[PDB]
Amino acid sequence: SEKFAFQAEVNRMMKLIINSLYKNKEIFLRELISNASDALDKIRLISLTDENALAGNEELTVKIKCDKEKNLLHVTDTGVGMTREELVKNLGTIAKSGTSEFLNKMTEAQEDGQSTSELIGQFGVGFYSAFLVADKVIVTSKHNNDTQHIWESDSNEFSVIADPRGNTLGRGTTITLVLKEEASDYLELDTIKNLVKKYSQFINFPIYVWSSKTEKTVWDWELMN
């Protein structure tokens, strides 16, 4: 277990973003899906140049799941996944070149009143919008060149620890959200299914949502796109 603090710029960008979308929280799910999407492309492309790319988990899916009892929301993809170093640099710092660009474009557009929603998605920095509805955000990730790890933060800091459960993902990443009190509605299946459906009609991968039929009840992944 090792704790860290966010780069300054990432603290600023976290706020802009939480500010930009303050009245359209639902967008946090749009992004979490996009990211997943991107992650799955990453590996697919990689499967072109490597015969063992999918050896860890032969699937390429995105699977949402609500846990009302424990107040949790999960969004797992069998994408490329992240190594320990990337969890710390990609989430805790301004690693890319296009991220700095977004910090500038965002402040210039936000000042002249122009639409920003598109900016966040444009530069894929949408991950931080998860703090709009979550008190705690946890990212479990297994990548082919490392072991499984856990990242967790309440935005005031973050920490990374190797996952004591061992490689349970195969390959991929799980974004676990500890929902705020005012977001307990995102735990309702019907609410989640419409939002997932609404933001995945452009994903090149199948997106499932652990659902119930129903007293006899049957639970199973339901294809949404």
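Residues 73-286, 327-337, in that order, are what chain A shows, numbered as in Swiss-Prot.
Quick check of the header: X-ray crystallography, 3.2 Å.
In case you wondered, yes, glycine gets a Cβ from its N, Cα and C as well.
Listed in Swiss-Prot:
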type    : residues               : note
MUTAGEN : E103 to A              : Loss of ATPase activity
BINDING : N107, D149, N162, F199 : ATP binding site
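When the C-alpha distances from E103 (mutagenesis position) to the binding-site residues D149, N162, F199 are tabulated, the minimum falls on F199. With 40 residues left out of the model between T286 and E327, the distance spanned by their C-alpha atoms equals 6 Å. When the record's ATP-binding residues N107, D149, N162, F199 are compared pairwise by CA position, the greatest distance found is 17 Å. Cβ packing within 10 Å was compared across the recorded positions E103, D149, and the lowest neighbour count falls to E103. Candidate binding-site residues: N107, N162. Fewest other C-beta atoms within 10 angstroms, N162. Cβ neighbours within 10 Å of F199 (ATP binding site), excluding its own Cβ and spanning all shown chains: 20.
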